[PDB]
Amino acid sequence: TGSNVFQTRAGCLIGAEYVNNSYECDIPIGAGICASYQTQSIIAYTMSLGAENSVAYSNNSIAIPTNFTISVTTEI
Amino acid sequence: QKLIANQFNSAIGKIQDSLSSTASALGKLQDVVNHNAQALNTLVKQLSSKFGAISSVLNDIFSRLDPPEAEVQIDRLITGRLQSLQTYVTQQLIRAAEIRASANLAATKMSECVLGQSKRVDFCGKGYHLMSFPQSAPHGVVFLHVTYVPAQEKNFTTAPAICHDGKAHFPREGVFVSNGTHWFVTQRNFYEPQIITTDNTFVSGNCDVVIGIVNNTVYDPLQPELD
Amino acid sequence: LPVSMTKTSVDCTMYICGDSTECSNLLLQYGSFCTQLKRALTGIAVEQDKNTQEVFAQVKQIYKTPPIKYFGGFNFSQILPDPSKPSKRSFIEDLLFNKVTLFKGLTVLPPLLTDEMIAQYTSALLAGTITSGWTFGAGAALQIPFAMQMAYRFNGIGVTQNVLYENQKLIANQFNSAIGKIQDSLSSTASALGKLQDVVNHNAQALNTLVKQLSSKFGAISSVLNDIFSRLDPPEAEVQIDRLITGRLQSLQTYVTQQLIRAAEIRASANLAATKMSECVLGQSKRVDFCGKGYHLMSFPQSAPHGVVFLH
Amino acid sequence: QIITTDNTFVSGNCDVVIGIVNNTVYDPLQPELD
Ligand SMILES: *[C@@H]1O[C@H](CO)[C@@H](O[C@@H]2O[C@H](CO)[C@@H](O)[C@H](O)[C@H]2NC(C)=O)[C@H](O)[C@H]1NC(C)=O
Ligand SMILES: *[C@@H]1O[C@H](CO)[C@@H](O)[C@H](O)[C@H]1NC(C)=O
Ligand SMILES: *[C@@H]1O[C@H](CO)[C@@H](O)[C@H](O)[C@H]1NC(C)=O
Ligand SMILES: *[C@@H]1O[C@H](CO)[C@@H](O)[C@H](O)[C@H]1NC(C)=O
Ligand SMILES: *[C@@H]1O[C@H](CO)[C@@H](O)[C@H](O)[C@H]1NC(C)=O
Ligand SMILES: *[C@@H]1O[C@H](CO)[C@@H](O)[C@H](O)[C@H]1NC(C)=O
Ligand SMILES: *[C@@H]1O[C@H](CO)[C@@H](O)[C@H](O)[C@H]1NC(C)=O
Ligand SMILES: *[C@@H]1O[C@H](CO)[C@@H](O)[C@H](O)[C@H]1NC(C)=O
């Protein structure tokens, strides 16, 4: 249609708008690019691998659980 | 005990609700069913292919051609359909190999998790595995893995050993935590501080060799009996 | 251990008729072979992506190593990501990537996860295992000094933890020496990375033989469709075109079948790699000879162009 | 390490075990004499 054109390593993507922030991968395109429908229009973005956090490592620091949550998960 | 039982019941109910509500939780069997259906469809669909013949209906070519000429087109159709069936058989063999691998994995999981308590990290679900329950499915098995997930972690400062009477003391089955200003011995996977004593610690060597050793007292349960 | 293979896509119409207007219509008479081949290849590609996701996406959070990289004498410089290189790969990762190296209707589709993201996953796993031991693989990541983590891992092999504290410096020196020698072992060996190179060579050879068979006549007067359509009448050209088409379709189907078998092999390898990750990187394995020869202490994953390398 | 009652446990008399040997086992409470 030519409304919007974006170049990707997998090829030329038309009809999707590239957004400068990352989400979880909904529809995989390739080369780290994924597309999704968000507030509505189809958007293209680099997939996010997950939340980033730094473990408070120290020479004399240890963390110990004071509680527990026994959980049941399903495998098929 | 009561809290653990309540947690287990809530988790079972949550599994029930998730299975009831989730749209595509059982995709690993729907995929097998869909693959079988698609294979049969393409096998039947290939039956309508002409394979270069004038027609795909054998009676038609029989009627509109002489035997000498009909023979070549019938040979073409025979070859096409035989090749289609060969391809179907090969694909079924590959799918059967995949299903055999899946069934071997299922049997191993049943043995390890249901008939025992696997110590493998992710073989019987996320977290420390306690037990599992098998549930029948139309073309597979569903495993409900009960696991122990630690939660509500608190940070403490620790030392590798305790120096008392010029000797290095190590924890027999625990870790040393300081609680800011009071040292205790606690199990790794649950916070249960206890006073450091000769019963829960063992001694090996002097304090000059251990790096990070800290000064603290070790209580002797036999000390009070001075008389 | 290889984890994935090249994602191949083929345009059957172009491969069989080579972009010729004449037999493109004739190829329609043969049915839905093209759809079958396309579906099989798409399934193989999605399976490769799933294999990569399963092997490398076992950690939910991207753990980051602390700035003060002191771990009781242990030196993970060779395995931790480099700060200055644009790829941010580690030394051993750079060496592994350097050691192995690599129309008519056949093309290669890129993987969903790029090398940078696989390196990020490897860095997350390395940070988690270095800073929290086994905890990050079973729930909340709990910090612990590396010396105490190695002491715990010593208890897992039946050796009292005091043996480590009284020999911490020697153990750290041995670890550093072994890590350094790994670089030399990988560089000097002519076939250390033989399996990944074998996968790449198999893919390239399959593509080459598929391309080469276009020149075969298959009993026809010539292998060029334009020639036959130019000097042979339709009644006599049709038989030759059919002779070429059947052979080319058979070649493509053989390629697809071999690709399916090799993809099953790659899936087995990827499942083994995922199990190895879970049981050696995210925990300590009591299984004999499953995470290296000897009593397993811990393992480190390293990214490779088409697989994973475990430093047991 | 020295053989003591802390690192050893008793099970029956010593006429039922093949290869048993005669040796002393030290009791840490014996010299304490509480
Ligand atoms: C245990 O083995 C290690 C490794 O061979 C020994 O450490 C070496 O000891 C020699 C002699 O003192 C030194 O020249 C080397 O530099 C040491 N190597 C390292 C990596 O430190 C250690 O001495 C041995 N211990 C015992 C009790 O035999
Ligand atoms: C995305 O953000 C970065 C950092 O602000 C900027 O350099 C880049 O130009 C932005 N790209 C687009 C397409 O907005
Ligand atoms: C450690 O715990 C103290 C209180 O016990 C808290 O103030 C501090 O923020 C904690 N630090 C980390 C890194 O968790
Ligand atoms: C643990 O620390 C708190 C504050 O540092 C202190 O009030 C408390 O007494 C300590 N625990 C014990 C058993 O003394
Ligand atoms: C590491 O912690 C231990 C225990 O608190 C302490 O004895 C040692 O001095 C510390 N080392 C450094 C370099 O801070
Ligand atoms: C521990 O106490 C002893 C005396 O009982 C002393 O000689 C030693 O220096 C102390 N260690 C530290 C780290 O303060
Ligand atoms: C770690 O090892 C590398 C390679 O031997 C060396 O260049 C680096 O200085 C070492 N780091 C430390 C802190 O010793
Ligand atoms: C061990 O000692 C007991 C009691 O002194 C004695 O009866 C027995 O013969 C001894 N056995 C050996 C093998 O010396």
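Residues 638-676, 690-726, in that order, are what chain A shows, numbered as in Swiss-Prot.
For all residues, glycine too, the Cβ spot is worked out from N, Cα and C.
A:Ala653 (variant position) falls outside any helix or strand according to DSSP and counts as coil. Swiss-Prot lists A:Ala653 to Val among its natural variants, and the accompanying note reads: In strain: 19B/501Y.
Mutagenesis annotation in Swiss-Prot: A:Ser673 to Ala, described as No effect on O-glycosylation by host GALNT1; the structure shown retains the original residue. Classification of A:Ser673 (mutagenesis position) by DSSP places it within a strand. A C-beta separation below 8 Å, combined with a sequence spacing of at least six in one chain, links A:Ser673 (mutagenesis position) to A:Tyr660, A:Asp663, A:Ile664, A:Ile692, A:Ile693, A:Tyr695.
All chains included, 5 other C-beta atoms sit within 10 angstroms of the C-beta of A:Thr676 (mutagenesis position). Listed in Swiss-Prot is the mutagenesis experiment A:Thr676 to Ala, annotated as follows: Partial loss of O-glycosylation by host GALNT1.
Record note (Swiss-Prot), natural variant A:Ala701 to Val: In strain: Beta/B.1.351, Iota/B.1.526. The unchanged residue is displayed. For A:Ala701 (variant position), the Cβ neighbour count at a 10 Å cut-off comes to 9, with all displayed protein chains included.
Shown in sequence order, the list is empty: the chain has no residue 6+ apart in sequence with a C-beta less than 8 angstroms from the C-beta of A:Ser704 (variant position). Looking at Swiss-Prot, you'll find the natural variant A:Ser704 to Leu noted as follows: In strain: Omicron/BA.2.12.1.
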**Complete:** Cβ atoms other than its own within 10 Å of the Cβ of A:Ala653 (variant position), all chains, total 22
